[PDB]
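> Below is the structure I would like to discuss, written out as structure tokens.
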Amino acid sequence: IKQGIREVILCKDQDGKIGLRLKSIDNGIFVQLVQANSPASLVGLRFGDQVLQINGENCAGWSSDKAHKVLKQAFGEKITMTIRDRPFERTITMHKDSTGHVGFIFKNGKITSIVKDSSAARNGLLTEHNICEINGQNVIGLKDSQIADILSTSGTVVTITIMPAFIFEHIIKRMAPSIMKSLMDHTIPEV
């Protein structure tokens, strides 16, 4: 989680699209969905991200409907956005043991238990937290088996980005779980 506000310049695709859905939370506007292969993913917008401004207009108190509206009525040429990076999330780094375990049980993305003497324990991982990303990759809507596969196919060092479930549940709300599985950008970023 990069601590600060950064600026991104977007450009609508051939189809007029930017690949973004935004959700109103606590009188801000947050990224609910980033579509793979979109101007939004290229410029590196992330699920969870706060949008403070669009085109220099403040977003405070905007509905989702309204933020969606504004994006459609902007010249594709240059959409400036000012972004606070994943303010609702934290990242934990952990080490697998000899037996290739970090030390927790989870279900539907939600960590539900932590195991004694594990790295999960030593690093103070919490239950009631939804997994957002592993080792830099968005894992939301993937099935547990897939999430579990990512964890085995990772090095010894595992980095998890987590979000309190109450907040996660407020964000994905009004999002059908297939759009997540299919459309939500699950790719390693591109250099």
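Using Swiss-Prot numbers, chain A covers 108-298, in order.
Structure determined by X-ray crystallography, 2.0 Å.
Backbone N, Cα and C define each Cβ position, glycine as well.
The domain 'PDZ 1' feature in Swiss-Prot is assigned to 114-193. Taken from Swiss-Prot, the feature domain 'PDZ 2' applies to 198-273. Under its mutagenesis entries, Swiss-Prot includes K214 to A with the note: Disruption of the cooperative binding of C-terminal peptides from FZD7 and phosphatidylinositol-4,5-bisphosphate. Impaired interaction with FZD7 and disruption of the cooperative binding of C-terminal peptides from FZD7 and phosphatidylinositol-4,5-bisphosphate; when associated with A-250. For the mutagenesis experiment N215 to D, the note given by Swiss-Prot reads: Disruption of the cooperative binding of C-terminal peptides from FZD7 and phosphatidylinositol-4,5-bisphosphate. Listed in Swiss-Prot as a mutagenesis experiment, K250 to A is described as follows: Disruption of the cooperative binding of C-terminal peptides from FZD7 and phosphatidylinositol-4,5-bisphosphate. Impaired interaction with FZD7 and disruption of the cooperative binding of C-terminal peptides from FZD7 and phosphatidylinositol-4,5-bisphosphate; when associated with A-214.
Could you place these features in context, so I can see how deep they sit and what lies close by?
Other Cβ atoms within 10 Å of the Cβ of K214 (mutagenesis position), summed over all protein chains shown, number 9.
Long-range Cβ neighbours of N215 (mutagenesis position) (same chain, at least 6 residues apart, Cβ-Cβ under 8 Å): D251.
Mapped onto three states, the DSSP output places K250 (mutagenesis position) in coil.
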> Counting by DSSP secondary structure, give me helix, strand and coil numbers for the domain 'PDZ 1' (114-193).
13 helix, 31 strand, 36 coil
> Could you state the CA-to-CA distance between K250 (mutagenesis position) and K214 (mutagenesis position) to the nearest Å?
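Cα-Cα, rounded: 9 Å.
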